[PDB]
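Participant: Below you'll find the structure I mean.
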Amino acid sequence: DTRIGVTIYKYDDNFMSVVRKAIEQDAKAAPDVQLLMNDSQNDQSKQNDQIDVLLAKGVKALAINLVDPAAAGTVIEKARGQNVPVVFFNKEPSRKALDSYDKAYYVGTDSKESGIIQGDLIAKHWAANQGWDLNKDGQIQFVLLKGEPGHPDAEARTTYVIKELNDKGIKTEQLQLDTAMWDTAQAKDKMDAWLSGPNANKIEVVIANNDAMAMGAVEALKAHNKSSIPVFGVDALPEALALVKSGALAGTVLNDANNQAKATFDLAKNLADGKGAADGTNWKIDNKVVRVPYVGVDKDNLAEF
Ligand SMILES: [Ca+2]
Ligand code: NA
Ligand code: NA
Ligand code: NA
């Protein structure tokens, strides 16, 4: 069987756990492929040792989710010894590293696109629901529940949901913006304070950097009999999709783990077989990179889940 070595930066990450399982499913579906999977336990030195072991097993391709993006050159130089192709995924190597090897590729998507897709989702529903503009001023008065300060996904989602709305021509007015540390209970307590204060009846849209905080806000809204106010999240978690179905959550955003897995597997298998990376597929490889769009989820495409 053709062996493909895979390193996941750490198995105790929810998103990469979904990607990992999906890649394992995709390989199971390819009878002539054997996946050699590894948990790097958030230690690049351990990942490097794991790659030395994989190369001693004759893998024909490596799919590597780096712990440290700056280690891409080290990994490429190890793979080059046996001319083994490397498909990096989810953590992006530098452009210099990708350009240094003809058989290096990347599959992943900048986190700011999750804020841009959320902003487009809110614009889509705002334009379709005039009644949400409680003061009829054409602007969205919102509150935002931020992830942990300084976390790259909290910073990007907070900055870009608002830049995207404003770039689509929708002015916004930030009535409140605080962190709830990605947590449902903290978000319920923060939203409850806002609903007990001066802005309670002026808030038109609640924006959260993830679904857990969106769900805490939905609970506070129900407690205050203010469920008329729409809430948007990010993650498309199953418990959040159940609230999209019930009408309690207006929308959320999928980070498409299945397609990151599929693109990584399809490119790695083609390269292991000595074929063009995208042969037989419709992936777009632009300067060695496949981008996998985040996707807005609401009642239009909820049946897909
Ligand atoms: Ca308004
Ligand atoms: Na996560
Ligand atoms: Na991403
Ligand atoms: Na609501």
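For chain A, we keep the numbers from Swiss-Prot: what you see runs 25-329, in order.
Any Cβ shown, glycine's included, is placed from N, Cα and C.
Reproduced below are the annotations present in Swiss-Prot:
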| type | residues | note |
| --- | --- | --- |
| BINDING | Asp37, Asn114, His175, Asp177, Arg181, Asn234, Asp259, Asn279 | beta-D-galactose binding site |
| BINDING | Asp37, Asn114, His175, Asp177, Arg181, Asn234, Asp259, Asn279 | beta-D-glucose binding site |
| MUTAGEN | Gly97 to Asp | Improductive interaction with trg |
| BINDING | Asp157, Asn159, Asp161, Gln163, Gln165, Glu228 | Ca(2+) binding site |
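Walk me through the surroundings of each of these features.
Facilitator: For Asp259 (beta-D-galactose binding site), the same-chain residues lying six or more positions away in sequence with a CB closer than 8 A to its CB are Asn234, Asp235, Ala236, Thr276, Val277, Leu278, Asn279.
DSSP assigns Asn234 (beta-D-galactose binding site) to coil, not to a helix or a strand.
Cβ environment of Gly97 (mutagenesis position): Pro117, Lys120, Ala121, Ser124 lie under 8 Å away, each six or more residues apart in the same chain.
Counting only same-chain residues at least 6 apart in sequence, those with a Cβ under 8 Å from the Cβ of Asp157 (Ca(2+) binding site) are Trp150, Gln163, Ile164, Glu228.
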Participant: Please give me the CB contact count at 10 A for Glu228 (Ca(2+) binding site), counting all chains in the structure.
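Facilitator: Total other Cβ atoms inside 10 Å, all chains included: 22.
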Participant: According to DSSP, which of helix, strand or coil covers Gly97 (mutagenesis position)?
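Facilitator: Assignment for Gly97 (mutagenesis position) reads helix.
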Participant: Measure from the CA atom of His175 (beta-D-galactose binding site) to the CA atom of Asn159 (Ca(2+) binding site) and give the result in Å, rounded to a whole number.
Facilitator: 34
Participant: Among the binding-site residues listed here, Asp37, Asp161, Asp177, whose Cβ has the fewest other Cβ atoms inside 10 Å?
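Facilitator: Comparing Cβ neighbours within 10 Å for the binding-site residues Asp37, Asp161, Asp177, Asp161 has the fewest.
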